[PDB]
Amino acid sequence: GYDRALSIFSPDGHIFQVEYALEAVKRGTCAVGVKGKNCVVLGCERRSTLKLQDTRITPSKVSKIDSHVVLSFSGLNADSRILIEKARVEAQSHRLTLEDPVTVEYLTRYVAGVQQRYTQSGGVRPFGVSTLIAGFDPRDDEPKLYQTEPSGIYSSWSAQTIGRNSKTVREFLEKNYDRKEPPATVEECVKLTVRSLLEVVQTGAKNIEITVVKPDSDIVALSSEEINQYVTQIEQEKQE
Amino acid sequence: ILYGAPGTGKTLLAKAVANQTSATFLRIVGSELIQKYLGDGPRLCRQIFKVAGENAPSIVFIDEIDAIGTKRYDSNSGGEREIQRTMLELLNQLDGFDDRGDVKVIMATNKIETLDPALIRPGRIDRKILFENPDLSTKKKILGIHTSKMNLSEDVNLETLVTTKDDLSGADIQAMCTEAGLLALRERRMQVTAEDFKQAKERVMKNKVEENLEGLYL
Amino acid sequence: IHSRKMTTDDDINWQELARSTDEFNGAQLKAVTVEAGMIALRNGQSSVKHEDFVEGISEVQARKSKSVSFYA
Amino acid sequence: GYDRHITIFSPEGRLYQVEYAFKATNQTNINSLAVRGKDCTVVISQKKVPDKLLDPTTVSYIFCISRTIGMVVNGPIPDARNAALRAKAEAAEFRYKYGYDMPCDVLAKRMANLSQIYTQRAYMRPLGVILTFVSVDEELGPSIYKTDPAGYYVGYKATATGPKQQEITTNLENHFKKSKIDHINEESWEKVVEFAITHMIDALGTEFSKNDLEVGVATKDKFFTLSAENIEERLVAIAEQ
Amino acid sequence: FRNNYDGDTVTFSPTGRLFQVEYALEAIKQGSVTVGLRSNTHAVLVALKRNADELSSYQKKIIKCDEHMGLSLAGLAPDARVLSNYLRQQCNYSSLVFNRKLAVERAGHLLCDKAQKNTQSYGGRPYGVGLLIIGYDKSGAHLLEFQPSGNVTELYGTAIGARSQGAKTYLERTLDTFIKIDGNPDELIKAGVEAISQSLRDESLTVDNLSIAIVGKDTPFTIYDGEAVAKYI
Amino acid sequence: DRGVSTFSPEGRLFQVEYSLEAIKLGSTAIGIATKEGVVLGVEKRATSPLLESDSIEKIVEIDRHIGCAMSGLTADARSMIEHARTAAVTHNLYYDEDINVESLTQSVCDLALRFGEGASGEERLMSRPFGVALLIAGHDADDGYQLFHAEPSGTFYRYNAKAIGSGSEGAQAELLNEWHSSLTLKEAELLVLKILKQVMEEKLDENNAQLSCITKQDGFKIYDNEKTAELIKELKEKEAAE
Amino acid sequence: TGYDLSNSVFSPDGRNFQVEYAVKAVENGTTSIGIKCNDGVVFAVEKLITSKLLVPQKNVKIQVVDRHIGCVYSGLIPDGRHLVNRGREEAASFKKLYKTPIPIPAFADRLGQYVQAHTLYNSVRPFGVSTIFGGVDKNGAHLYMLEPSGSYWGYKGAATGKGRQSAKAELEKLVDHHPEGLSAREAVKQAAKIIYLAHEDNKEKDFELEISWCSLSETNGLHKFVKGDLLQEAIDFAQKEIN
Amino acid sequence: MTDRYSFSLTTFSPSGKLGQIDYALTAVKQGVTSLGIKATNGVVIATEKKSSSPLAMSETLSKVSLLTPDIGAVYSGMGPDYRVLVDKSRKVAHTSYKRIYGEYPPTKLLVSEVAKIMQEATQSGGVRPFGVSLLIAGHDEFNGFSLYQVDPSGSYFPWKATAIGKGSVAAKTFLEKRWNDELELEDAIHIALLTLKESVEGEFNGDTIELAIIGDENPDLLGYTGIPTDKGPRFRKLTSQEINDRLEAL
Amino acid sequence: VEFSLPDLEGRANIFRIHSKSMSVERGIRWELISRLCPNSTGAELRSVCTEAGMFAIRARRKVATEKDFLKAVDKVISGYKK
């Protein structure tokens, strides 16, 4: 039908190629994150069940863009690495010109433009990978969480999930998280984030990777024993 | 409208309702509606509602339609010319049939995209049930039926068997327990114990599905 | 021939109005004369005057209806 | 079918586009003869006679590339005139960069490789005409190089173009076995035209007039085409023998 | 027709006439109707302005090109903009190089060669907008009729758009009238109002939908609207 | 070739016609151009309460006295928004003056009326066809307050009251009556909220509804959530008495 | 078959259908003839009158090449002018390098390679028009007609269009009238009569006679249009013969 | 529908292997039977030439060309496909090597560069790769004697004895039949004549048979004397008159 | 005679007639929910009135509120898209 062409708008108003790109996201890994008052937390799922795989030489799913800005996504990694490289070059180009650290709003508009330009270019395949750009604005503690979609649009969310079983985790994000009063403490935002991941991970440790961003350009990576500690506290309420 | 496979989706759902409704199960093969003779299409459809049109102590059930559900554009490529005029008379018999719901017409096929928009008639059929992948709670209800007869060890509960479940809804839980009871016959015992559960489930979950759905696309 | 059978005022030019017709057979021209009388009912006329033929013959009838006055 | 519209390989290895290239060469039904003498080379092409509304002087199947070099083409006209423009351009450019005459061995090679360049272009259509190059080489002497529309060229003792080419080759083959030479006698270039036309009439089986033929002559450091009065003068000398 | 012959602009037909051009002409038939006529000393163009709804304002179909020249655009909107800037560039190029205003017969040759390049080239969409161009040069007043194929024909006056036959019938019987009127620009405009009146089906009879432009040996090309064109109405 | 071949041509172009349905799938935006100002409004279309309405904005400011709105895909809009902002600073560069609303709209439509890679007498930028529904409104020293709808298909038209989005069809039916030449600035603010509340799928609230005004004194000003909520209570008080 | 959907593709008949359709499209156009005399050539074109709104000396299809060559074609009007406008640049390009006017056989080679290459290009649509050009160069009078297929030869007379069948029979009679050919003034009266004879199929519409010629006798190698008493004499001469 | 006959120009073959290569190998199978024999002291190649018309000059067709004096080559397939390939292949050896290292290209570098042109023809769309298969034989100081079979798919492998063309499958066993790796060059030419004779029995003479050898340098083909350092050409093309001498001694 | 899709005015006149036979709330407004649905066939319009009562049974209401018609239209939009 209309999957052979791109610029054709189709009578349904939506290109079927973008919908088929969402199907790869439906089978993609689960990426969950929630931003609090003083901090933002981004979790991810990297399957360690594959045998004969060294975790030391395995690159992490969370890609460092700026000091106070990280990047998380779900989808084909071959398509994301291009988006990662184009974002990192522009990330350095921000200080190469404006001398200011990378702005979350400016970085998202660029990545959306990268999704836009390669889509508007004939004979160029668009990226069907959804990326989550989070971080704090320069000289600002207000959390900023943006997303990217294969349709070429961006939006902001307090709590958002992508990948496999995105609708199931989304129901967990609306009911158990209050935008009017986000969690103030760091432990509460991380512990509730693990509970959303335990649905798709189903009682696992090395399959969960969480990178917490702190003000004044601080990146911390929770170890395997630290992530498993939140799993034990959640299991205490289920067995009670 | 139902979706699924015979024995689970297109079978268990049809026979379970006739039990609670206290209605006689009436099965009509979808291929029998078209006899490859002109005039048998409208004749056999009117006779179905005639048996159930007196006291109406039954419900009409039709399963596994690969033929009359698709008329195509012609008498080739799986369709037939007699199917075009048969589905139209079934519409007149569906609208002309009026009761309080003692008799229902349940038809299940693979795809409804080839059906006649006339026979669809929105508002006569408000129900479209698509086959879904059950969760882990579904297996606990199927195990409880067979575990009432076959005795299980005290070290293995309903939570132990439900641990490994890969793309099986309701049909092969009985088939998996069949091998679990067959392996115990090799050890000469009538009660499956903890040593038998481990060796039996490995012979089941393995060496069955050749195609692998995996996240190594990376 | 269709105009001589129907009642007219003999003010109609059959050669000039036929310039708007394109690729019409003998049967398709019969529907054109029927549309000419339908315009008289829309204009509130008992008979069919010359202005009714000009509007119905120039408009394409029994072939294709082009409603597009704008881009696409 | 789509497989017959593509220039690339076919399932059986027989290109349908190339089969139409040789088929279009016989569309005009022109029978030309190219033979090699001793010191000279004479090529005669069949001249179709139209009505009185066409100028026979302008109508020609033979184009002059340069001195001593000449070409006869049998096939589609629109591809015949454009192919002559490419051979003339490469002839002058080769006499400048390399500063030496362009022999028919190379002159048939450039157009042969140029036809493969046209096959590599999707928008450009290859030449469907036969390019027959004749000249007198300084070393090899008389040489005939006939370039097929598919870019095939090889030297010939005697060659022709048409449906009677099989009858022309057979008639000229037995004649060359008696004298055991591929060159025509009577080294004088005026008499070479007599035999080249004589062996053509016996091969074709039909006598032609002055307007039915166009006689090209390639001599040493000179090339010219006989006019209507010169061709008529040849027919008078051929009639007496 | 569906596919087969005349499916592409390059693709020909068994008859030899490309039907893709006729498809571009179909947009002119139901487009904005315009009527025009010229004399030796004057030229007049009367164009109908269209609208979406009552809240939608009427847009002028007459676009200014040269001080002594004018044109009306009936057809596809995006195709008419490129040809507009092309004629604007040729008028300035002729004034920058040849110092003379672009001639009418010269404007038609450049406009014909402009749309012909995109027609013979594979791909692209040819121009389907009609252009009626008037101008006053040393040769006098001239009126060109530009068809979507690129054909150029000189006439005293013509009309395109919805029900263009109504004005053509008026111009045939009155052909000997407006050509003899000289030095009277008012009588030539009154003939244009009565010409479009027979063409119109009486959708909107108001003043705002009619745009009358006139050029002559004394008064240059000027677009009138509102109370300026309401005097003749 | 599906939609570019199989069709029986009437002399139409089906490339943009498929985008006409995508225009109706965009956000509903309604605005009215009066003599005392231009009141504009859009719809946020929040499918979940976690969406940030203050972070995303469906209206852009091209000039101090000229606003803009969008209904459609944001991807195709960003190319037109950056092109509209480029033409705004272009007139501020060469002529150093605020460009007119009609003059700016025609410059923005120059990109919307051209498509394709290859060309002859005009440069090209976008490599594939696109489209977006843009409502350009503002104020100048020539024609005063003006409102133009920017259509990638045809030429823009002058609308005093224009409605776009899914509710564009039924809202224009209400604009043929309630709209009047004597509507003031305060009456125009309450008239849009009365029409917007009906055409919008969700309930009227400060979060899912964002309106803005265009005047000469204040230029382009966006109604704050607190100021918008005050106008919402005035609409509910008027509907309660009727 | 699908050979017409792709340009520059060999057909089973040996010639592309699009090239064959371009030749048949010339017959749908107006009839244009020509006569090649000893001291020059004479061109005659027929133009069908659409309506009384047409102004004479406006739509004339006579095209010019340098000062010594006239040009006329038959086919699509917009397609023919683009070929002439390019030939005008070809005659000027030769004038820049060689500082001399272009001869007729050289003018055919430039337009020949121009049209024949387009028939070999898919991205360029072939021409559906047949151009007739001629004049007097330094080498004398020459006449050539460029067919839409790309083939051209020297012609003692030119015939094309719809009435080419009735015109070809009259052009062959020029040998019967005089063995040496008619003069410059006699060819104008003779070429006009052929237009009326070829007008029997076009008799449902009117016409405007347009004749142009270039010779060394009167015009002294200049392209001019027939006017004055010479134009009216050729009209009355043919009207008396058709009686 | 069926496949569009792709080289992987714009489209990968759904069958897992390119189908037109076998159709390009059909054009290779369409070629004449051409064989070669790699021995210790030399490498010999043999091929047959098409007669076509009886009046066609046999000296015009050369199926064994000269790239470098130490390296020979022989091909089977369409005529113009080999000329366009080598005309470009020569300029590659000149610029990439002879204009840098200023010497004669060795066997490893020259054969690799020839296959790169076929790789570019498969990668670049719209340009069909040429369907000729080349057997390149050469002798250098580094690797010594070498015999490589260049396939149109872009792959080459060394072969002691191999055949291409219509007899590619048939003569490959025939070469292994009468010849073994332990045999020298002198006994290899007799085997090459007996195997090639089985291809066509019509004319075995030097007119339709082009035979070439690679071996010790010949000072007559060097063109100059006085320099002991520069080695003579290791490739010597056998004249048709000299080919008949090997036929009588066969 | 070709059957086309009715407009918003056609859908409003059909819903008000069916609302007399089926029990509905006195405060519902059909000028809104019907506007949210695009042009649909006359057969699907009767389905909206029948499916509206199905969600009311799940919601346990004697009549069909405004939220009941919304779920019935969304069921038609997701399963048809006409």
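Swiss-Prot numbering applies to chain B: residues 220-437, in that order.
Each Cβ is built from the backbone N, Cα and C atoms, and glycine gets one as well.
So that you can see what the record holds, here are the features copied from Swiss-Prot:
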- B:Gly223, B:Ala224, B:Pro225, B:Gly226, B:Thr227, B:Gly228, B:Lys229, B:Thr230: ATP binding site (BINDING)
- B:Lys229 to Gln: 73% loss of ATPase activity (MUTAGEN)
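Non-local neighbourhood of B:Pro225 (ATP binding site): B:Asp282, B:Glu283, each in the same chain, at least six residues away, with C-beta under 8 Å from its C-beta. Packing around B:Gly228 (ATP binding site) is summarised by its Cβ count: 20 other Cβ atoms lie within 10 angstroms of its Cβ, all protein chains included. Mapped onto three states, the DSSP output places B:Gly226 (ATP binding site) in coil. For the binding-site residues B:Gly223, B:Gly226, counting C-beta atoms within 10 A of each C-beta gives the highest total at B:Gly223. When each of the recorded positions B:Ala224, B:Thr227, B:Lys229, B:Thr230 is scored by how many other Cβ atoms sit within 10 Å of its Cβ, B:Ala224 comes out lowest. Close to the recorded ATP site, the chain also has B:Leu231, B:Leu232, B:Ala390: residues not among B:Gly223, B:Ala224, B:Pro225, B:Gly226, B:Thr227, B:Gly228, B:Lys229, B:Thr230 whose Cβ is within 8 Å of the site's Cβ mean position.
A gap of 6 Å separates the Cα atoms of B:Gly223 (ATP binding site) and B:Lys229 (mutagenesis position).
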